Amino acid sequence: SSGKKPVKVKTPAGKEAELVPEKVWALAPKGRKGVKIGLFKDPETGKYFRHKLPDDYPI
DNA sequence: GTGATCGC
DNA sequence: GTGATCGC
């Protein structure tokens, strides 16, 4: 499940950026809220990283 | 510990 | 096979 809307993320290199996650999913235990997680690629470094998504980002 | 995901 | 992602 890939993303469409950009997300404001802090990259591994330390910079603020607005990137479209390549994949998004819910990361939540049974009976608990959890978080939403996006898999991102830093356009500068080429490095993949995971980052929290806003709670209303569409999964 | 829990939850899913995948580049490394 | 799992680090790293988060809030509970």
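Using Swiss-Prot numbers, chain A covers 2-60, in order.
So this one's X-ray crystallography, 2.1 Å, going by the header.
Using the three backbone atoms N, Cα and C, a Cβ is placed for every residue, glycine included.
According to Swiss-Prot, the mutagenesis experiment A:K24 to E carries the following note: Slightly reduces the melting temperature of the protein. Slightly reduces affinity for calf thymus DNA and poly(dA-dT) oligonucleotides. Increases affinity for poly(dG-dC) oligonucleotide. Slightly reduces thermostability of protein-DNA complexes at low salt concentrations. For the published mutagenesis A:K31 to E, Swiss-Prot gives the following note: Slightly reduces the melting temperature of the protein. Destabilizes complex with DNA. Slightly reduces affinity for calf thymus DNA and poly(dA-dT) oligonucleotides. No significant effect on affinity for poly(dG-dC) oligonucleotide. Reduces thermostability of protein-DNA complexes at low salt concentrations. What Swiss-Prot notes for the published mutagenesis of A:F41 to A is this: Results in a significant protein misfolding, reduced thermostability, reduced ability to mediate DNA compaction and bridging. No effect on DNA binding and constraining DNA into negative supercoils. Swiss-Prot gives this note for the published mutagenesis A:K42 to E: Slightly reduces the melting temperature of the protein. Slightly reduces affinity for calf thymus DNA and poly(dA-dT) oligonucleotides. No significant effect on affinity for poly(dG-dC) oligonucleotide. Reduces thermostability of protein-DNA complexes at low salt concentrations. Quoted from Swiss-Prot, the note on the mutagenesis of A:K48 to E is: Slightly reduces the melting temperature of the protein. Slightly reduces affinity for calf thymus DNA and poly(dA-dT) oligonucleotides. No significant effect on affinity for poly(dG-dC) oligonucleotide. Reduces thermostability of protein-DNA complexes at low salt concentrations.
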Neighbour-count leader, CB within 10 A, mutagenesis positions: A:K24, A:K31, A:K42, A:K48: A:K42
From mutagenesis positions A:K24, A:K31, A:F41, A:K42, the one whose Cα lies nearest A:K48 (mutagenesis position): A:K42
In the chain carrying A:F41 (mutagenesis position), residues 6 or more apart in sequence that have Cβ under 8 angstroms from it: A:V8, A:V10, A:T12, A:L20, A:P22, A:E23, A:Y49, A:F50, A:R51, A:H52
DSSP-derived class (H/G/I helix, E/B strand, else coil) of A:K48 (mutagenesis position): coil
Between A:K42 (mutagenesis position) and A:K24 (mutagenesis position), the C-alpha gap once rounded to whole angstrom: 10
